[PDB]
Amino acid sequence: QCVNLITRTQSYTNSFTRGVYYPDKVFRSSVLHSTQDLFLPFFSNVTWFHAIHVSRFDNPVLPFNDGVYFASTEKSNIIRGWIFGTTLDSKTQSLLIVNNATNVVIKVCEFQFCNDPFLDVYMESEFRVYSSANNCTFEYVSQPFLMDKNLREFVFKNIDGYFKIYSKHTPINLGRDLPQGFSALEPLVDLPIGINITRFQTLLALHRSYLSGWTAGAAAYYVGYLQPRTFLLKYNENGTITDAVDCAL
Ligand SMILES: *[C@@H]1O[C@H](CO)[C@@H](O[C@@H]2O[C@H](CO)[C@@H](O)[C@H](O)[C@H]2NC(C)=O)[C@H](O)[C@H]1NC(C)=O
Ligand SMILES: *[C@@H]1O[C@H](CO)[C@@H](O)[C@H](O)[C@H]1NC(C)=O
Ligand SMILES: *[C@@H]1O[C@H](CO)[C@@H](O)[C@H](O)[C@H]1NC(C)=O
Ligand SMILES: *[C@@H]1O[C@H](CO)[C@@H](O)[C@H](O)[C@H]1NC(C)=O
Ligand SMILES: *[C@@H]1O[C@H](CO)[C@@H](O)[C@H](O)[C@H]1NC(C)=O
């Protein structure tokens, strides 16, 4: 039941100083700590995607590289998770992250993914996301991380068997979607996945119209790519990363 419904246009914007995360689970207070890790570089070129379904395949699969910075200004219900893998078919393993109103399901199986995968609400059905899922080796259900104008930031890394997800929710006063300043991303989950990830894709939710089988919709999200970079992070009195300098400039 794979159907091509999403067309996507893309523009390019500046990351400013977004994308800093806590590199470890160690409390540091009132110090300057220099760490070398996969960070999103300051003032880097970040791709802004507008995905439109109006009521052919024009929604290609993005590369993953060394890790992905994801951002969205959209509401919590439109973007509902992500797809990670290499071939995205039944011959290789894949990771599916699906959020809904009550919880989040993170599940690694052998999914036969559709060319334009989307979660459709009517209750929610995943029959348009994939046609089959066999030999499934990981499942993890927990409290959701897309909850409620509001900028939502995620960092995905795939390092030595662990899929690390970092997140942050920042209330941005109505204006430019990518704001100035710092908002460090707290460690959200470390998943013992152990799979090869070279490509990734965003999952959107589409509503049936009941009036053009699906309601017309748009979703805007920012994707940037992490690079091995040395950062100097400032930890303040309460342990929060309030500032950083990227050592290339
Ligand atoms: C949101 O996702 C959760 C996780 O899958 C759903 O809860 C499960 O629903 C199935 C019914 O197909 C039950 O068999 C499971 O026992 C439920 N698990 C848990 C942990 O509750 C939930 O139904 C989904 N909600 C919506 C609106 O789609
Ligand atoms: C971002 O990349 C595009 C294409 O690679 C390029 O045209 C544009 O100038 C870049 N923007 C910046 C700020 O480097
Ligand atoms: C994968 O699934 C197929 C059929 O679903 C089965 O024949 C095969 O043995 C499975 N392989 C593993 C490693 O589970
Ligand atoms: C990961 O997948 C890519 C693309 O299919 C492949 O070139 C690479 O060798 C794979 N790496 C491992 C460790 O399987
Ligand atoms: C840290 O926590 C204290 C405790 O009340 C608070 O007064 C202060 O505003 C917080 N922030 C900083 C930057 O010290």
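Residues 14-23, 27-71, 78-144, 153-178, 187-249, 256-293, in that order, are what chain A shows, numbered as in Swiss-Prot.
Going by what the header records, the deposited coordinates were determined by electron microscopy, 2.9 Å.
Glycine is treated like the rest: Cβ placed from N, Cα and C.
Taken verbatim from Swiss-Prot:
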type: MUTAGEN; residues: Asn234 to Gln; note: Increased resistance to neutralizing antibodies
type: VARIANT; residues: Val83 to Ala; note: In strain: Omicron/XBB.1.5, Omicron/EG.5.1
type: VARIANT; residues: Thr95 to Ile; note: In strain: Iota/B.1.526, Mu/B.1.621, B.1.1.318, Omicron/BA.1
type: VARIANT; residues: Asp138 to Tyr; note: In strain: Gamma/P.1
type: VARIANT; residues: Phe157 to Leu; note: In strain: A23.1, Omicron/BA.2.75
type: VARIANT; residues: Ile210 to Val; note: In strain: Omicron/BA.2.75
type: VARIANT; residues: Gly257 to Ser; note: In strain: Omicron/BA.2.75
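Across the structure, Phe157 (variant position) and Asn234 (mutagenesis position) place their CA atoms 25 angstrom apart. Each of the variant positions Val83, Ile210 was scored by the number of other CB atoms within 10 Å of its CB, and the largest score is that of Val83. With 8 residues left out of the model between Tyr144 and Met153, the distance spanned by their C-alpha atoms equals 5 Å. Taking the Cα of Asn234 (mutagenesis position) as the reference point, the closest of the variant positions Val83, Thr95, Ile210, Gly257 is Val83. The variant positions near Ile210 (variant position), taking a 10 angstroms Cα-Cα threshold over the set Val83, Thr95, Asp138, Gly257, are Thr95. Gap check: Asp178 and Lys187 flank 8 missing residues, and their CA atoms are separated by 10 Å.
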